[PDB]
Amino acid sequence: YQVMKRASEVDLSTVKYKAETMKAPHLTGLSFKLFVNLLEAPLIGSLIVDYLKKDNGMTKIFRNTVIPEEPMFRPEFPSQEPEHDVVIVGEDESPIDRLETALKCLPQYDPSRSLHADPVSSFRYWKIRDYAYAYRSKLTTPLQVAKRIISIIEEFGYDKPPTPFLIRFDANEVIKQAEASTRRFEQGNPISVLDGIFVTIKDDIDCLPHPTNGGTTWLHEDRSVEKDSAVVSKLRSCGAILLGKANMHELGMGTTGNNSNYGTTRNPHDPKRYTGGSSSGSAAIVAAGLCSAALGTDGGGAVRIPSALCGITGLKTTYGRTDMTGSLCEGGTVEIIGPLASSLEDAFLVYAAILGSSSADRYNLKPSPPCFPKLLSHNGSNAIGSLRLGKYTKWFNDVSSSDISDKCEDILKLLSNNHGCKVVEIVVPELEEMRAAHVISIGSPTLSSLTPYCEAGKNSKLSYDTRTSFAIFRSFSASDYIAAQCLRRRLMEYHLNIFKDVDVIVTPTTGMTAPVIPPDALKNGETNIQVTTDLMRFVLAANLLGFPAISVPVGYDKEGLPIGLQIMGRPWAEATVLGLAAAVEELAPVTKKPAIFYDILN
């Protein structure tokens, strides 16, 4: 009739791993179209929604389980111990000053990578300091790099359907921004290290002069943009060149990248496969080399998932670390804005430029001052070696393919052998309640902000993928929301006790590599829950609780498809997470060149 739980009075050895996937049929095309009309039906739709909601097990938790906890609406973490061996930069500092101190944490630039490249050598991505050195040594100009990029976009149709990396592009604006950056190098005074660097902005973030649509063809009618977002105003102040708006899953509701409205984005390593949602275009354009780095929103692993499936670095910062003002997901409790880059230097430098809490989140969350990890190996290089890499064996090998399990374990063995890290066995209880508490924690703020527009006769202007969840989200009652916030406090107390014994939690970012796109799904979408289950398996902890996670590319499988590793550290410990991932890519650099690659600067 009812179940009773607790958190403080819970044995650690009494919790066992439950590997039951959310079984749901896969409907594409007309069968998917008729299914959406069945969910929106008056009498039929309401009865069918409760049927699916009771099958997976989300009704037992919400309306048939007594909870002892108090609702934790936002991540509430206590003051943590200081990150050993870092540099504290000012919170109220400017992104120009923070980039200067960020360059002090990087090793000295070796011109042997750019100039005098050996004819027989391995493949490597063009870094940010490679672009900045060629700008200062008059090797190339940002105006020429822009013309070479626009030529690629207008040739392969990367700004055009049905395979668009971008859904909003202005060629005259890109040339105008590269023209202003060019004069700054000709006169001999660049703004910072980011001057002349192209960065793509996701379509759920405001960026002038382009409108913010978020994957729909109607949001610009009801939502207008007049100011740059908090992250764009920081990047534009550093001299960066905002390329355009990247393709994404519609309204950030997805984990594959399917967009039956503007066009689905293909994976650079295999165009017949997905990129990963919801930052689909923001991850492919970086993996293709067309730009240095890009920004994307991480609501439900929307940054780490596509970064792992494409073989690039995706950083999920702590909740409130990066000001979210001027985006579609502002006000949420699980969403952040993190950078996607080809390497870690680019992700570090971009992070140093956009890292800033808002005036509201500063008083509420009380963040510690930001810190940059000393990426210099000398003198000791033991600050990373003295770490407890906590991992859940039952929550590590639950991958659909065994290639990811062996490849990620080699990194743990390499980190333990070359640096002396200890792998401490941990346990993460109540993993089923995390998925149920998360889906309502993110769907409710998204549906509420779109409800006045959907009630305005514009609900039919959404994709069938979004309309599938909007009928599920519209059935979540207010009492179900309060019951989920109490679950967030339970999982907050578990993880905060986990961080007492370990420093980070190392797990694979996803449970599968890049999946092949069904040909029938390119018409109006799909609803394969088994695929989305394997992807959101390891990213929900950083979103529901607000912890800083990363997605460092570790290697490839037997099919040459990228594989990612997740490092989730203490609150406000981006320096600890970025420092460990720096040792990971040194033990496993990116070697394979994607099938869709473009080498600028030549």
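The numbering of chain A matches Swiss-Prot: 4-605, in order.
Every residue, even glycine, has its Cβ placed from backbone N, Cα and C.
For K205 to A, Swiss-Prot lists a mutagenesis experiment annotated as follows: Loss of activity. The secondary structure of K205 (mutagenesis position), as reduced to three states from DSSP, is extended strand. On its own chain, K205 (mutagenesis position) has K248, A249, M251, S282, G284, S285, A297, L298, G299, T300 as residues at least 6 apart in sequence with a Cβ closer than 8 Å to its own Cβ.
Sequence annotations record features per position, and here Swiss-Prot assigns active site, charge relay system to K205 (among others).
Under the heading active site, charge relay system, Swiss-Prot lists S281 (among others), citing a curator's inference as support. Reduced to three states, the DSSP call for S281 (active site, charge relay system) is coil.
DSSP assigns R307 (mutagenesis position) to a helix. One mutagenesis experiment named in Swiss-Prot is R307 to A, and its note says Loss of activity.
All chains included, 22 other C-beta atoms sit within 10 angstroms of the C-beta of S360 (mutagenesis position). Record note (Swiss-Prot) on the mutagenesis of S360 to A: No effect.
Taking the Cα atom of each, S281 (active site, charge relay system) and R307 (mutagenesis position) are about 10 angstrom apart. The 10 Å shell around the Cβ of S281 (active site, charge relay system) contains 34 further Cβ atoms across the protein chains shown.
You'll find the Cα of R307 (mutagenesis position) roughly 21 Å from the Cα of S360 (mutagenesis position).
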